[PDB]
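Below is one structure, written out as structure tokens, with a few remarks after it.
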Amino acid sequence: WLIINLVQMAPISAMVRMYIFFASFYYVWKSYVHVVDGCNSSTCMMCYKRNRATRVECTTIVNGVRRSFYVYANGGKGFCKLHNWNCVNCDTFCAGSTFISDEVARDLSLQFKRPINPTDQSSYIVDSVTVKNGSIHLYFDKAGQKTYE
Amino acid sequence: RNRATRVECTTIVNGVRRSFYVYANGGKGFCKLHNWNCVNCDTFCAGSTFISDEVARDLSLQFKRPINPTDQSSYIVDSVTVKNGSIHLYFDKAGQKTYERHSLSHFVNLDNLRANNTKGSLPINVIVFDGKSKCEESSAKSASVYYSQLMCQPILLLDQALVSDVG
Amino acid sequence: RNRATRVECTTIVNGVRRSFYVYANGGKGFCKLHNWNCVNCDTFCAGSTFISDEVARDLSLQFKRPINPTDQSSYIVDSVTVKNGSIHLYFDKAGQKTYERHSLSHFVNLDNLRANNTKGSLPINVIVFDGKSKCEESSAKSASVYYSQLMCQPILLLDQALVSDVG
Amino acid sequence: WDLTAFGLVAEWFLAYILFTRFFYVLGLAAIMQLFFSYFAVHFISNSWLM
């Protein structure tokens, strides 16, 4: 009889509305908790974390002095699946472009705690020289194919 | 209340009890994600806070307050592929398939890297064990937490049979 | 009353617990700068009080009064230059760029100076470690404090690459 | 002009700043009052104690 009285307390619509009220308040409280304290999945970087900025600072050792340099990014717009990085026009060389090599890729992966793919090697070796019309031509082999500048 | 930088704890490997330190911020911030005084706990560089799951509960038992771990002690590899002098190690991470790359020069001699070496230190982040021998796997599992607490970032486990045929 | 010349304390290095002494004067002076019975704590002469940051917090718990540290345990080098058989080591000091000099004769052999040697004693104030391995850096950082207390004055850390190249 | 609502919001903000163990019982009373004022009528019958 207690169960019968409980189930017949109110019509179905009132029960639905009362459940909706509590569900909405619970979800609002959960959203408020998620806003301040932070989420467990920090790998996705969500929106509460930085490292979405345009510039990234790194260091490298040359001869006897430690030097610093910047690494550029898109600032948040777009993402590259092939490189797993916020690269901008990485297929062309110009001021403000991004360039990642194995000597810095490992350090950046360690800093971001996620893997990244380098785009090209650091250096190549010239094998022949041709001079024409007051200009000098340099030749080298890249990935088994002949290239020149 | 406390400005201490290091926290002491103990673990058992190869039947003996070793000790290692856990770094702390020392008085700035609280990091409510895992309620511990951490210094830049988002980078695997040296000196960063690293609370493994295996020691998180021991720390939360010595200090009578709940403590949330950050990363698991170790993961098991599943596939390896070589490419232009580099080797990729594939392992799962919270249900997502990921990978990691390292140089092939470290794999020239497995004996100085396997299990508990005489030197007592690891040159790279991976470890090699025999999958058939139960004791070797157990010893590797036991030493995984110690070697992942001595230096930051988790340890990847490699099966000897899998990598034997690639070289 | 208690003119205790030495105070016992312990530290952790290479998984073992060593012991070292800290010197004190006794009934002369109070040194309100760091409230300790120090003996000429402004000079790096032998026997002087060398309360370091890593041990100040520990000593503040055996006793129940606040203690102010004097100098940091160790610093990281930035660049070196050779000249007329002498080597200069540059490092930061509380925001000021300073340098220290030593003879080049000690750098002929690195194996007797790096990390925990067989002798257990360091001939010079500097230490060399391989920076590409996290474990080596962590071991050097842990072992720096013990040698910072066996002998006074801070310990300078050197990366292998630069000194090897200039060698 | 009128600014009573802003004053009440400021009072609630200052109450949230001074957090204690007993803020939850006050929040429960407030939410129960709001819930009872919003629907009422439907589930009140007999039981003068209720």
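In order, the residues displayed for chain A correspond to 2366-2514 in Swiss-Prot numbering, which applies throughout.
Structure method, as recorded: electron microscopy, 4.6 Å.
Placement of Cβ uses the backbone N, Cα and C atoms for every residue, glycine included.
Residues or ranges marked as Zn(2+) 4 binding site in Swiss-Prot: A:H2399, A:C2404, A:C2409, A:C2412. Mapped onto three states, the DSSP output places A:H2399 (Zn(2+) 4 binding site) in helix. Sequence-distant contacts (6 or more apart, same chain, Cβ under 8 Å) of A:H2399 (Zn(2+) 4 binding site) do not exist in this structure.
Here Swiss-Prot flags A:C2445, A:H2448, A:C2452, A:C2455 as Zn(2+) 5 binding site. Reduced to three states, the DSSP call for A:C2452 (Zn(2+) 5 binding site) is coil. The Cβ neighbour count for A:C2452 (Zn(2+) 5 binding site), using a 10 Å radius over every protein chain in view, is 21.
According to Swiss-Prot, the natural variant A:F2387 to V carries the following note: In strain: Lambda/C.37. For the recorded site, A:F2387 (variant position), the DSSP three-state label reads helix. Within the same chain, no residue at least 6 positions away in sequence has its Cβ under 8 Å from that of A:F2387 (variant position).
A Cα-Cα distance of 32 Å separates A:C2455 (Zn(2+) 5 binding site) from A:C2404 (Zn(2+) 4 binding site). Neighbour count (other Cβ atoms within 10 Å of the Cβ, all protein chains): 8 for A:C2412 (Zn(2+) 4 binding site). In terms of C-alpha distance, the listed binding-site residues A:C2404, A:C2409, A:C2412 place A:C2409 closest to A:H2448 (Zn(2+) 5 binding site). One way to see the shell of the Zn(2+) 5 site is to take the Cβ centroid of A:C2445, A:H2448, A:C2452, A:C2455; the remaining same-chain residues with a Cβ within 8 Å of it are A:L2447, A:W2450, A:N2451, A:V2453, A:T2463, A:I2465, A:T2484. Of the chain residues outside the Zn(2+) 4 site list A:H2399, A:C2404, A:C2409, A:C2412, A:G2403, A:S2406, A:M2411, A:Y2413, A:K2414 have their Cβ within 8 Å of the site's Cβ mean position.
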